[PDB]
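Worksheet: the structure to be examined is printed underneath.
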Amino acid sequence: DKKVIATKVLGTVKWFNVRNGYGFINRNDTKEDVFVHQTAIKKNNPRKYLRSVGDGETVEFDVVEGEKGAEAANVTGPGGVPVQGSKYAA
DNA sequence: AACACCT
């Protein structure tokens, strides 16, 4: 019964640290930060062994209401393009 | 899952 706050929504990655294992994405439609995790990334750069999201890179994802706040899921690049990811990515 | 720093 998980509620989906939003669907395919374009946003911008404020910053994502590979070492930390977590990061935040700033939605350009709501200007509100959302929780994001590597396991929440459906598609990513194939050249990267570890899933990651590039900083300053526009991303597309669905917003799902979370207990701690909005949660991002199925994060992919625009037009189905794979996420570039971060350089720190393995 | 509740906040930035790493090769």
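Chain A is numbered as in Swiss-Prot; the shown residues are, in order, 51-140.
Per the header: solution NMR.
Positions of Cβ are set from backbone N, Cα and C atoms, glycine also.
Annotated domain 'CSD' per Swiss-Prot: A:61-125, in sequence order. In Swiss-Prot, a mutagenesis experiment is listed as A:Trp65 to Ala, annotated with the note Abolished binding to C5-methylcytosine (m5C)-containing mRNAs. Among the mutagenesis results in Swiss-Prot, A:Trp65 to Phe has the note: Decreased binding to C5-methylcytosine (m5C)-containing mRNAs. Decreased ability to discriminate between m5C-containing and unmethylated mRNAs. The residue drawn here is the original one. Recorded in Swiss-Prot as a mutagenesis result, A:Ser102 to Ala carries the remark: Loss of phosphorylation by PKB/AKT1. Inhibits translocation to the nucleus and tumor cell growth.
Under a cutoff of 8 A between CB atoms, and with a sequence separation of 6+ in the same chain, the neighbours of A:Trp65 (mutagenesis position) are A:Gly73, A:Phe74, A:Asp105. All protein chains included, A:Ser102 (mutagenesis position) registers 24 other Cβ atoms within 10 Å of its own Cβ.
Using DSSP to sort the residues of the domain 'CSD' (A:61-125) gives these counts of helix, strand and coil: 3 helix, 32 strand, 30 coil.
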